[PDB]
Amino acid sequence: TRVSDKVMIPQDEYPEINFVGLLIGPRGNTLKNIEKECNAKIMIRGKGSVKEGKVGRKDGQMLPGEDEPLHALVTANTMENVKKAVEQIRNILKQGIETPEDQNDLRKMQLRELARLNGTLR
RNA sequence: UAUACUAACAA
């Protein structure tokens, strides 16, 4: 008895940017956070998901990157738990680094969650 | 020049 629900990333305009980053966190703060909240399982699948085609780490495609577009598959037990979980996740992607007019100034805040956490805050 | 980027977990 497990429910699934991934978050679609606007790969039509943006590649994967901090969508995978912010959604993850340092090592995976955002991932484990929502995981400990509604008992969900965050796992981004697609091109830029497991830092296999980005910078920082080593290069060398290991997982197929021609099928999955760019989404963060979040599992759980009930649709309710995964629902609220996906909600926050959207607040991270939907806004990403080009957050709506609601904020915009805090567009870089998605990087502060990790920064202020590891002292990486300006 | 934190001018913040973090990639895990899984695949």
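All chain A residue numbers match Swiss-Prot; in order, they span 134-255.
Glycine is no exception: its Cβ is also placed from the backbone N, Cα and C atoms.
So that you can see what the record holds, here are the features copied from Swiss-Prot:
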DOMAIN    A:141-222  domain 'KH'
MUTAGEN   A:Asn151 to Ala  Decreases RNA-binding
MUTAGEN   A:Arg160 to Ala  Strongly reduces RNA-binding
MUTAGEN   A:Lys184 to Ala  Abolishes RNA-binding
MUTAGEN   A:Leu244 to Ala  Decreases RNA-binding
MUTAGEN   A:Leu247 to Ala  Decreases RNA-binding
MUTAGEN   A:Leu254 to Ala  Slightly decreases RNA-binding
MUTAGEN   A:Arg255 to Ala  Slightly decreases RNA-binding
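Shown here: features listed in Swiss-Prot, placed on the structure.
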| residue | record | DSSP (3 states) |
| --- | --- | --- |
| A:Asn151 | mutagenesis position | helix |
| A:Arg160 | mutagenesis position | coil |
| A:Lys184 | mutagenesis position | coil |
| A:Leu244 | mutagenesis position | helix |
| A:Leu254 | mutagenesis position | coil |
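Taking the Cβ of A:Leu247 (mutagenesis position) as centre and 10 Å as the limit, one finds 19 other Cβ atoms among all the protein chains shown. Of all the mutagenesis positions given, namely A:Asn151, A:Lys184, A:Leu254, A:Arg255, those whose Cα is no farther than the 10 Å limit from the Cα of A:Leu247 (mutagenesis position) are A:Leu254. Taking Cβ-Cβ distances under 8 Å and a sequence separation of 6 or more, the neighbours of A:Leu244 (mutagenesis position) in its chain are A:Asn151, A:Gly154, A:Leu155. Closest to A:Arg160 (mutagenesis position) in space, going by CA atoms and restricting to the mutagenesis positions A:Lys184, A:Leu254, A:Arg255, is A:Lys184. Listed in sequence order, the residues of the same chain lying 6 or more apart from A:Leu254 (mutagenesis position) and placing their CB within less than 8 Å of its CB are A:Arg245, A:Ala248. Summarising the environment of A:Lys184 (mutagenesis position), the number of other Cβ atoms within 10 Å of its Cβ, over all protein chains shown, is 14.
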